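These notes are about the structure you will find just below.
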Amino acid sequence: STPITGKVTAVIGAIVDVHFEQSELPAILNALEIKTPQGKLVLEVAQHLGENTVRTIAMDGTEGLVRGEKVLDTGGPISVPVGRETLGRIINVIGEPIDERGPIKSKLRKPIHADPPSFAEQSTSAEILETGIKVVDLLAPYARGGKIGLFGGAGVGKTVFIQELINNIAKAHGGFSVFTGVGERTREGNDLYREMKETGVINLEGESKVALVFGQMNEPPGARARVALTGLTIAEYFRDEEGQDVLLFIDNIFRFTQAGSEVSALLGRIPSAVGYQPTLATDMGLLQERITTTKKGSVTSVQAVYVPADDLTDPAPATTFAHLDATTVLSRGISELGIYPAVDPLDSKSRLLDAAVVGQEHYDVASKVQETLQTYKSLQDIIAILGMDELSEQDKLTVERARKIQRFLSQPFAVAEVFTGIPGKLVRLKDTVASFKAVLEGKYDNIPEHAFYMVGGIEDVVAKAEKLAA
Amino acid sequence: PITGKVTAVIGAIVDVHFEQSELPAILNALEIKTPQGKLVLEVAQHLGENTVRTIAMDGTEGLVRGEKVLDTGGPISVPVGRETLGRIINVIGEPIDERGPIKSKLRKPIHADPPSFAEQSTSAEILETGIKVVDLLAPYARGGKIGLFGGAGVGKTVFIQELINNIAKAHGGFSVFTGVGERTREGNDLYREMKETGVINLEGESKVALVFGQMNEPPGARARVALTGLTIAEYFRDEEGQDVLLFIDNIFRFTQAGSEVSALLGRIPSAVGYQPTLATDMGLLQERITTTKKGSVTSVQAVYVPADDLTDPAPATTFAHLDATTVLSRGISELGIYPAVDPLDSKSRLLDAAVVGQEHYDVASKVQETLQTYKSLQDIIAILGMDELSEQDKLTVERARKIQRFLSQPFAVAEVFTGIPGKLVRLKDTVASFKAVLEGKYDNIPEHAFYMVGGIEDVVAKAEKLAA
Amino acid sequence: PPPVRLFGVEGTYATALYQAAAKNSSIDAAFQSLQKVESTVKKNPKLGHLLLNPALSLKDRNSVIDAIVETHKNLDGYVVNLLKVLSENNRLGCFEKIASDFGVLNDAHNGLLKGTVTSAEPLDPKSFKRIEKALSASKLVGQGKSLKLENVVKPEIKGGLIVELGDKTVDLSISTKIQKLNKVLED
Amino acid sequence: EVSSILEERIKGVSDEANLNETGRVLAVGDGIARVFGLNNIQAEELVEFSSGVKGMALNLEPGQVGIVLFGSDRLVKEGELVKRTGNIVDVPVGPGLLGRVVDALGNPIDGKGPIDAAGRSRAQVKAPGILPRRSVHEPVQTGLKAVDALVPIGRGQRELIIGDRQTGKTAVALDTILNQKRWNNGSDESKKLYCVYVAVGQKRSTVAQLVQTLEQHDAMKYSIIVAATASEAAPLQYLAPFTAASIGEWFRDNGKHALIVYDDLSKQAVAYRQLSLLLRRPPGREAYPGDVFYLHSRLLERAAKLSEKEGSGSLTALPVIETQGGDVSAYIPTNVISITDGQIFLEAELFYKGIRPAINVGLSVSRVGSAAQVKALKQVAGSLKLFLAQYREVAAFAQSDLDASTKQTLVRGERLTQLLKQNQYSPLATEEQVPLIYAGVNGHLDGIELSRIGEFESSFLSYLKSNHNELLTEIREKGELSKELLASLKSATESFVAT
Amino acid sequence: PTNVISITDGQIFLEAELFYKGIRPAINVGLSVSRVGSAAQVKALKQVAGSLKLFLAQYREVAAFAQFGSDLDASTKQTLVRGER
Amino acid sequence: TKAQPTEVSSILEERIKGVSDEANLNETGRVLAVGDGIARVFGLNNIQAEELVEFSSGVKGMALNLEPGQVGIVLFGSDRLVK
Amino acid sequence: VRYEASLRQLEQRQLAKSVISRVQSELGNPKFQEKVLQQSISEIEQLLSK
């Protein structure tokens, strides 16, 4: 800690201006520690206002800040510790255990800031992640090293969707995962922590295949903003140095936008459209750019996004929409229809779905599905006024297949045993292609609608028909 | 010589610090010496403390703070003359026709104040065109503002050309085509077309003078192009007596240009962004466009409706100045009817019985009534069947469809474009033509005879030829 | 008139003072008295504290001026009128700012340049003379304006020197070179 | 050692600059260093910091010049000497940027060694004059049958591509480039279009995929990719289309032709917004700066088909604007729509309905049309325009008891629409565009069942190659269909249709 | 409201029109959600109210079709009748 | 610190020169910065509120804002003839 | 293979701190006097070459 001592000059919020003395210059993005009964209050230097008077953003609370309070300068971006005991413990923004499993093993420390790898470095994705969720697999197949994006409602099983992913994909792949919570509830935290202790992904004796960095919304906006950057560096340690692929998970990135929006305003920087940061685009962009499939390690982000008032053309979701490789929308309506998952199939679209890429059969089947659903959707309006009473036998059959497909999508989840109490199903990729193919061919047009409802694979569709048949 | 050193270049808003008591006035024109020749900055504020805030006409492309400035001493003085006819002139009053230094005798300041109440002529006059449709259903006005609607592709440009031709026949007056926010493609086309249609004939005589204001030109210069054009027009009106017809392109881009200048000057943007001085600027422009004792300017303006909203402040403000609106329809041009004018959407405020004649008013009213009834009649005549027509109803339908054909008359300009040499019909003969057809005297004349010919006399001949 | 504008920050005050006292040709005298009263003011700790502080009222500010003219008598009544102006405008915190600026205007009018030979350590008299020579030899000092250079020691420049004057610098700081070296060997 | 060589490079830097103007940062916050000094600075000067960061000087204020850093704040700090490079922004322009991916600065981000270029020229330079511009007599073919006929495109022509977000927005652009491989192979340099793709916004991973696709189709050997990625700074993003245009000027000036695709200018706008708000420059409609219009207009008028005295050359342009909800009313779209000469408007419903390209013909327009259209292709697609117009109207009368006339329209219309569908990344030759459309126009294939259209199409092409690749080559070389060619073509179609 | 919606573990939207419709106290059950919460009610009450949501959701869909005035099949009118009661 | 209407160098030069009275600032003012059809005048201490003032710019204006040491007249007339 | 490559990178960073150690050595040495003097006279020569 350099003998640059500053005395606070203005407590006006999280923004705290410090007055370092003459002949001693700070540097942007430093870390100030202020001795307090709050340990060290950490201030990230974010502007220089000259005359050795900085304007810095607080991480921790500014209550009881004494005017002219000595501020040590620890310099540079805050450096957390990283190791492999990062795995299996919850870690706050300033890099300290929240599960109180003692300090994370500090083999290395790294700064929370890091810079995106160069264009040259990038190695492009071209592999297919499997989710075991049939709708997801057919109509928006995910790709390893991807940038999956879970746009969705108010924790409308947003968490549940992720829980299923962790249950299937995370456990399955040997690589690490990092579960990062930006401004999320301690109720949710306790459930997730407990749940992932239960699923054993978190092993509190022995290594965990997940790490946690839970930043919660009671924390001041500054801490909420810069929790993400910390998480990225942990992934980088895994990605680069451990070499291991990271199935990253972050929650919720609208909260990342909101946190940033607040400190834009507080920094005095005029906020752009719908009150977002003036630097909204570039801040999102830097975050997104850091996350990529690198030769050292392929990073597969799954990023929760909360669509404020279910409007995704609001600039913050819409801007993020570009950066995401494999967008997914989880809608209330489909949930309400009783279809789990709540995914809106038309709107959920992954970049890879190209004909050769997913294979001609998969593509052709999916094209037929898309048409079947789109036809059904067109016919819903017709049914609305005209009724289904003068629209073709063929149209009726297409509609019948669509109702069946609609409830074929209804597939339970193991992590909605908590909810529904119905154990989930994992259906092989080949099997899903086959099962959709059969339906379209009309092979299963003698199978009851409810014998597609809340079932898995082809065997199950037939089996629940047999159950009803009996 | 007044001099000052540039002491800021925040954007194209350049603060110049002048030696004391040698502080320009607002609306003066400054020329800042540059390897670009000069950059003309116009003093739009006195910021006091021997500094100003100025706007640019010629963009700032590297400027070392402190460059010497020379003050012309007042609003830019643009060349004027009867020698400035057929010269393409950029905003700073300099040739872009590349026919070298503009042939001119005098130059005159671009800012000028509208003629007095006394110098406004107390009585309105009616201008005439060969276009019958215009002279009947939206009578052309001598002095007036007639705001054009309907984009190029209906032959908007050809309509504009037609007007130049008509002005030459009608008076032998002049015109100035001012293009604000003009695409460089469109500018090329227009110059070539004007040369081709001989309204500009470089070797020959060139009546219309061109002022082209491209979108690449600074917003300040977009605002000032119109005022330059007006000065040229006023030289014609005031110092040659001659009536003028002044085309303006998008008045959205006039507004937009003004909006930018407000924002740059820091002035609070009024509703829908537009400058708080929007109305007054239009007012100056359209009160300098008026009928003086000497002559009268007349202005055709082009209104690129913003978002097709007529509820936006700028279109409403424009409509206040407008006396007539000419509403070209592409449906009408698609009926092969050139003129492409939408007859029932073309309206003028001069159409009153006293103004245009009681007979003419009644004839016009009848043509409007005929057409109005025809459209409505065709609605249910088409649906119910054409054999549901009464004798009266088919008289109206027949009359209308014959009139619709009678409206189509080739234009001299559209000699090339239709392939048929022009037809112009004078105002007295316009009234006469509709009277006879209305009185069904010439309702023994068929639809195709009426098609693509001028006045009543012409279609007596054409009826015989059509049959032959 | 100002021989070179110093853009505001009560340097508009310095300018005004300068042109007024330049036309009364009492700029050296003004500067000397201003420096002299400022020196003893600085060496008074209540006007090396509360003069800075905006504690003083209207009435208390007026009474501070009265005490100041006890501290010295005469020498440019335009700088005594300046005291009134500054007290009334309540800017006494930027008083020395004006003084420095007035000095710059004064010695610029006289034709004297200031400069510095910021270095990591004190430099030879040989170095001083050589630099004085060098600058006069170079067109940078063309003469008609004097040359003054103040060598200052800043250990921040870890070695080498940077000469600065007229916005003309020659910078041989080793610290910067070390930085670039470090950067390429962290590539 | 790797260390010794790296030091050897550093060792060769020891030149001292007696900096005529030096400045020192007073305060740097928000990437807006406010520097004291720099009195001799020319506007938009390139300035080099102590950090080595480069900047431009948008605000020249009297006491301080508020430089905008092209770099990042992480390596910038207060008090820093700010050397004045003293040269307003310039970028290398020249021949050897073909098949090269460069960032805005002109540094290769593909890192395929130093750029080969003939000069570094300023990028704030203006657009060709009215007299220096003459009509577009040249068509250009994208290899997409509908685009080339319905919305025929020319050279030195600017036409918008306004459409739904990344729904093969990039795909439409790439398709042109692939057909330009054919034309590039073609010797005439009006047919050697040296394409420039300006990836604005688009992240390095996304552009890496583009790069890979381009390398796969060997398109790099005339392509230039000016790349301003998401990580790349907003000043770089702001000046990126201006910079790109300058590269284009070298080709245009050389009398050659080229095509510059600005994708997407919407993200350029956001960068200008970011800059303006941070420079306290006045915000404007939709919180975009007021003179954002002034920028776009300058850029888009540089593109143009020059006069024949100006060496008959051009810079074709096809700007891409991404409409987030199809909001053409949005301030940046409205402005661009006026400036551009044409629009292509892709519709989401069509995308969903598997029509990919999802182009909606109604809201697609070309305002130069047949001036830049192949004569052969004009002949056999006037009918097509009219037919499709009827099909659109009678598509909504597809909903019970319907006249035979209506049904004929539906049969012809559905089949035509299906015929104009094209699988992504399949370009075509004009000599094969003309036959297929001719058949559809003559309703030969409108007779053929909808399901059988696709198989017929490919078969027809092979059949045409077998029967008369003389006809195809003749169509290609003559470019104008003689009555005899239309006869012969009809015969071939009839013969094929019968099988 | 946006900020609060995120914080809270449920939203209990109430609808004024439905107050007037006669559900007073009113509720807007389409927007009444519990983001987290899903069990914390009586065990007995969990068993019974299982398809109450489904019935109502179906009632909502059916009612929309019904409001046009179009003729309704008996299956829809089972839903409509069940929902109304 | 902050802008003041006594920052204007000519006003300031007189004050330093020990000149600050003599009806210059009572029954007359001298115009400062001007444009936007409003003028900021120094003096006019004997001005009435909503007075008519006649400028030596051939224009008359109605005093609107009586501010400490400055008055912001509103110019009933064009700024062309005002400096 | 991965840690083998990593050790090479780690070595470059190790050698970076060894350069830093050598920086302190230079600044300890009367290279601090003599090479600063060398810079002084070099700057004089450079400034004379202006």
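In order, the residues displayed for chain D correspond to 44-442, 445-544 in Swiss-Prot numbering, which applies throughout.
So this one's electron microscopy, 6.3 Å, going by the header.
Using the three backbone atoms N, Cα and C, a Cβ is placed for every residue, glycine included.
Per Swiss-Prot, the feature ATP binding site maps to D:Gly206, D:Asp207, D:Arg208, D:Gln209, D:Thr210, D:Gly211, D:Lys212, D:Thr213. For the mutagenesis of D:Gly291 to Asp, Swiss-Prot gives this note: In ATP1-2; growth-defect. The structure shown keeps the original residue. Swiss-Prot lists D:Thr383 to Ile among its mutagenesis entries, and the accompanying note reads: In ATP1-1; growth-defect.
Features as recorded by Swiss-Prot, highlighted on the structure.
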residue: D:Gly206; record: ATP binding site; DSSP class: strand
residue: D:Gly211; record: ATP binding site; DSSP class: coil
residue: D:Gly291; record: mutagenesis position; DSSP class: helix
residue: D:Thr383; record: mutagenesis position; DSSP class: coil
*How long is the line from the C-alpha of D:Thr210 (ATP binding site) to the C-alpha of D:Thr383 (mutagenesis position), rounded to the nearest angstrom?*
22
*asked:* Please report the Cα separation of D:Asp207 (ATP binding site) and D:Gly291 (mutagenesis position) in Å, rounded to an integer.
replied: 27
*Cβ within 8 Å of the mean position of the Cβ atoms of D:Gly206, D:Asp207, D:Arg208, D:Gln209, D:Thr210, D:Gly211, D:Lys212, D:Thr213: remaining residues of the chain near ATP*: D:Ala214, D:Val215, D:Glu365, D:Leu389
*asked:* Checking interface proximity: list the binding-site residues among D:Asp207, D:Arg208, D:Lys212 whose CB sits under 8 Å from a chain A CB, in sequence order.
replied: D:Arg208
*Pick out which of the recorded positions D:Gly206, D:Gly211, D:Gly291 has the most other Cβ atoms within 10 Å of its own Cβ.*
D:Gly206
*Quick one: pull the CA-CA distance for D:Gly291 (mutagenesis position) versus D:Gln209 (ATP binding site), whole Å only.*
25
_Shortest C-alpha distance to D:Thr383 (mutagenesis position) - which of the binding-site residues D:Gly206, D:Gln209, D:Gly211_ = D:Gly206
*Have a look at the binding-site residues (D:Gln209, D:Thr213) and report the one with the fewest Cβ neighbours inside 10 Å.*
D:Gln209
_Within 10 Å of its Cβ, which one of these binding-site residues (D:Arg208, D:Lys212) has the largest number of other Cβ atoms?_
D:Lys212
*recorded positions compared (D:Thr210, D:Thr383) - highest count of Cβ atoms within 10 Å*: D:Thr383
